[PDB]
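Undergrad: The structure is given below, and queries will be raised subsequently.
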Amino acid sequence: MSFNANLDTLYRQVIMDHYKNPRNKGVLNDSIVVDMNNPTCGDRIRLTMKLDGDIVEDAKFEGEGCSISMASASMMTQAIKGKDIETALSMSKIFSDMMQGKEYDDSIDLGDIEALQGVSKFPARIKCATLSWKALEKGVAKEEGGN
Ligand SMILES: [Zn+2]
């Protein structure tokens, strides 16, 4: 194939490490219920979280669609499930800081960024990059505190 291929393995290990985990069928309403679908494909994911303050204490995710979308979300949610609000706001600031600074997450936990960096930038995956990442952003992220 005349492509970089640099994404396949990334999300392969992503969908594979997550296979060890529960799948892409979980939803709750103890806090916030985030839903995002890409009508262009069939891509849809639901990040339902449980944040009793400024911490994500639980997060259940439902996903169906492209192999990368349902993979990146469920992997990074599994990682996000163990974060705080400030940290995840930083994950969104980091997503913004990456493309300009060349560095990214000082913790190197990039479950979504790794999988979606290749997604975010294809005309065929960009609507899915809004699907997955922006939903993840709409879950506990914002990039900027408000400035
Ligand atoms: Zn798609």
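Cβ coordinates come from backbone N, Cα and C, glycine included.
Residues annotated as Zn(2+) binding site in Swiss-Prot: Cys41, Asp43, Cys66, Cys128. Among the mutagenesis experiments that Swiss-Prot reports, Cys41 to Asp is described with the note: Complete loss of growth without mevalonate. Here Swiss-Prot describes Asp43 to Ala as a published mutagenesis experiment; the accompanying note says: Increases stability of the bound Fe-S cluster. Binds SufS, binds about 35% Zn(2+). Under its mutagenesis annotations, Swiss-Prot gives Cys66 to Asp the following note: Complete loss of growth without mevalonate. The note that Swiss-Prot attaches to the published mutagenesis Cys66 to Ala is: Does not interact with SufS, does not activate SufS; no effect in presence of wild-type protein. Binds about 15% Zn(2+). Among the mutagenesis results in Swiss-Prot, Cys128 to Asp has the note: Delayed growth without mevalonate. The residue drawn here is the original one.
Context for these features, please: burial, neighbours, distances.
TA: Counting every protein chain shown, the Cβ of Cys41 (mutagenesis position) has 16 other Cβ atoms within 10 Å.
Classification of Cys41 (mutagenesis position) by DSSP places it in coil, neither helical nor stranded.
Cβ neighbour count for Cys66 (mutagenesis position) (all protein chains, 10 Å cutoff from its Cβ): 20.
For the recorded site, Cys66 (mutagenesis position), the DSSP three-state label reads coil.
According to DSSP, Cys128 (mutagenesis position) is assigned to a helical segment.
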Undergrad: Give the number of CB atoms, excluding that of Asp43 (mutagenesis position) itself, located within 10 Å of its CB.
TA: 24
Undergrad: Which residues of the same chain, at least 6 positions away in sequence, have a Cβ lying under 8 Å from the Cβ of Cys128 (mutagenesis position)?
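TA: Expected: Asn38, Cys41, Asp43, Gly65, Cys66, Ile68, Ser69, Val119.
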Undergrad: List, in sequence order, the residues of the same chain other than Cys41, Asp43, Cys66, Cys128 whose Cβ lies within 8 Å of the centroid of the Cβ atoms of the recorded Zn(2+) site.
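TA: Filtered neighbour residues, in order: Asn38, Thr40, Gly42, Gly65, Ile68, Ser69, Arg125, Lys127, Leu131.
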